[PDB]
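Inspection log for the structure reproduced underneath, given as structure tokens.
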Amino acid sequence: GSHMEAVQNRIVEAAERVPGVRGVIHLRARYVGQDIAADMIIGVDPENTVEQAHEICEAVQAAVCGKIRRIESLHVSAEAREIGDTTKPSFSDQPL
Amino acid sequence: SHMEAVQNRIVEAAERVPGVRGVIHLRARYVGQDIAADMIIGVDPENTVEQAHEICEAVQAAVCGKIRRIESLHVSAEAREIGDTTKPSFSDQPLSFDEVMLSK
């Protein structure tokens, strides 16, 4: 649909493929000028170490920022997510 | 400054909670006569994600219990090495992009 919709999808699809990611829980993406600022929360194994989760988050950043054009900023954070949790990604576009 | 005083008390309260290796970042602003705060703590890199979440919740409880009129407190965690003696930052700025965290 919209360019914002397209960018969201590409961000999600790129992140979902990164080893260690158990789904994207949340993506906030809004326009800052003609660029896009994005904050996302990924799911990870609760038994990963903090250091392992940091690795996965950085790997998502690299995958997204390498591929996708005009990202003003991308913050990836991680929370525990259980196997069995089939919740789809949630989107928002407002300031916080 | 009451905002300065509240910041200091938030830092000292959080640094005492088991599992916390210092406060890395505190953002605090007024919402009416209350205070909204976002905080990043340091934790052991070898803690599990779940353990770090526990410590974060414990910091929330310790800060909100002690300090009056906190509208909201979000606490997030980042790996931090022993030896890192960097003092807390109260900058209002976004984090760097090699700086990623565990939240909620």
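Just so you know, the numbers here start at 1 and follow the chain as drawn.
Per the header: X-ray crystallography, 2.4 Å.
Each Cβ is built from the backbone N, Cα and C atoms, and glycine gets one as well.
The Fe cation 1 binding site annotation in Swiss-Prot covers B:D38, B:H74, and the record cites a curator's inference as its basis. Marked as Fe cation 2 binding site by Swiss-Prot: B:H53. The annotation Fe cation 3 binding site is assigned in Swiss-Prot to B:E78 on the grounds of a curator's inference. Where Swiss-Prot documents B:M39 to P (Swiss-Prot position 250) as a mutagenesis experiment, the accompanying text is: Severely impaired magnetic response, cells make very few, small magnetite particles, less MamB and MamM protein accumulate. CTD no longer dimerizes, CTD has cannot fold properly and is unstable. Quoted from Swiss-Prot, the note on the mutagenesis of B:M39 to L (Swiss-Prot position 250) is: CTD behaves like wild-type. Here the residue is the original one, while Swiss-Prot reports the published mutagenesis B:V49 to R (Swiss-Prot position 260) with the comment Loss of magnetic response, still stabilizes MamB, CTD dimerizes, binds cations, dimer interface is tighter and twisted. While the structure shown retains the original residue, Swiss-Prot records the mutagenesis experiment B:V49 to W (Swiss-Prot position 260) with this note: Significantly reduced magnetic response, many fewer, much smaller magnetite crystals formed, still stabilizes MamB, CTD dimerizes, binds fewer cations. According to Swiss-Prot, the experimentally introduced change B:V49 to P (Swiss-Prot position 260) is described as follows: CTD dimerizes, binds fewer cations. Loss of magnetic response, still stabilizes MamB. For B:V49 to G (Swiss-Prot position 260), Swiss-Prot lists a mutagenesis experiment annotated as follows: Nearly wild-type magnetic response. One mutagenesis experiment named in Swiss-Prot is B:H74 to A (Swiss-Prot position 285), and its note says Wild-type magnetic response, no change in magnetite crystal size, number or shape. Quoted from Swiss-Prot for the published mutagenesis B:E78 to A (Swiss-Prot position 289): Nearly wild-type magnetic response, fewer magnetite crystals of normal size and shape.
Swiss-Prot feature annotations superimposed on the structure.
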residue : record                   : DSSP class
B:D38   : Fe cation 1 binding site : strand
B:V49   : mutagenesis position     : helix
B:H74   : mutagenesis position     : strand
Interface-proximal recorded positions, chain A, C-beta separation under 8 A, candidates B:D38, B:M39, B:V49, B:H74: B:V49
Cα distance (Å, whole number) from B:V49 (mutagenesis position) to B:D38 (Fe cation 1 binding site): 19
Candidate nearest B:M39 (mutagenesis position) in space, where candidates are the recorded positions B:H53, B:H74, B:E78 and distance is Cα-Cα: B:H74
Pairwise Cα distance for B:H53 (Fe cation 2 binding site)/B:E78 (mutagenesis position) [Å, integer]: 11
Recorded positions listed as B:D38, B:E78, least Cβ neighbours within 10 Å: B:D38
Residues satisfying Cβ distance under 8 Å from B:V49 (mutagenesis position), sequence separation of at least 6: B:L102
Site with most surrounding Cβ atoms, counting all protein chains shown within 10 Å, from the recorded positions B:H53, B:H74: B:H53
Other CB atoms, at most 10 A from the CB of B:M39 (mutagenesis position): 23
